[PDB]
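Asker: Have a look at this one before I ask anything.
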Amino acid sequence: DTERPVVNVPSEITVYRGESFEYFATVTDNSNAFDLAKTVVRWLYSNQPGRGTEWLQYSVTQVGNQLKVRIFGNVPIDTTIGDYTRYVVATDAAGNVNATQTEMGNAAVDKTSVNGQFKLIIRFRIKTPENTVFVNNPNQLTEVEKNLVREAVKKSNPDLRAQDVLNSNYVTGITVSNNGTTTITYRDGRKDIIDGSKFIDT
Ligand SMILES: [Ca+2]
């Protein structure tokens, strides 16, 4: 047995602050025999969930000739928004691994991928304002009205901190168009858009 086990894991695992998550990976091997205790989910440097993502949990079972790796946890309300490279590293009974420590290191530095590699994305779960913002012209808000909109979005999303948005500044990170459509750009460059028509009226 020189054939390595193969992990099937989604390319992105997206989790939301203040919520639980649950995803699965699968492992197969020509031998159908595994070392479950040496099948882990980890960051590059050591067999650990990783700095900043200490809440990333996993558990492994065997179902027929495959492993199922449950990837789960509870995301703190104030963990950093952004993404991380993580790895499912599986071992077969013969000791073959899907990705070696050296391969993981090359992939990290070169920005290439190994089998079992996934991007862990921490997102904010945006909420549309509950209370309507009343404006004189819904197709052309005043600057005073756009600031009311920013305030409403901040009040409807109280766990969104200044350090969570672009440039760590609410004014740069939460931008309002002429019709009140609001883009929230997070510190990682990802964006959520709230269409003005869902909370703006005349
Ligand atoms: Ca094998």
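Residues 399-600, in that order, are what chain A shows, numbered as in Swiss-Prot.
Header entry for method reads X-ray crystallography, 1.6 Å.
From the backbone N, Cα and C atoms, a Cβ is placed for every residue, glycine too.
Reproduced below are the annotations present in Swiss-Prot:
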MUTAGEN   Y443 to F  Strongly reduced interaction with GP1BA carbohydrate chains
MUTAGEN   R484 to E  Strongly reduced interaction with GP1BA carbohydrate chains. Strongly reduced platelet binding
MUTAGEN   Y485 to F  Strongly reduced interaction with GP1BA carbohydrate chains
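Could you place the listed features in the three-dimensional structure?
Answerer: Cβ contacts within 10 Å of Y443 (mutagenesis position), excluding its own Cβ and spanning all protein chains shown: 12.
With a 10 A radius on its CB, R484 (mutagenesis position) counts 23 other CB atoms from all the protein chains.
Taken residue by residue with DSSP, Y485 (mutagenesis position) is part of a strand. Of all Cβ atoms in the protein chains displayed, 26 besides its own lie within 10 Å of the Cβ of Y485 (mutagenesis position).
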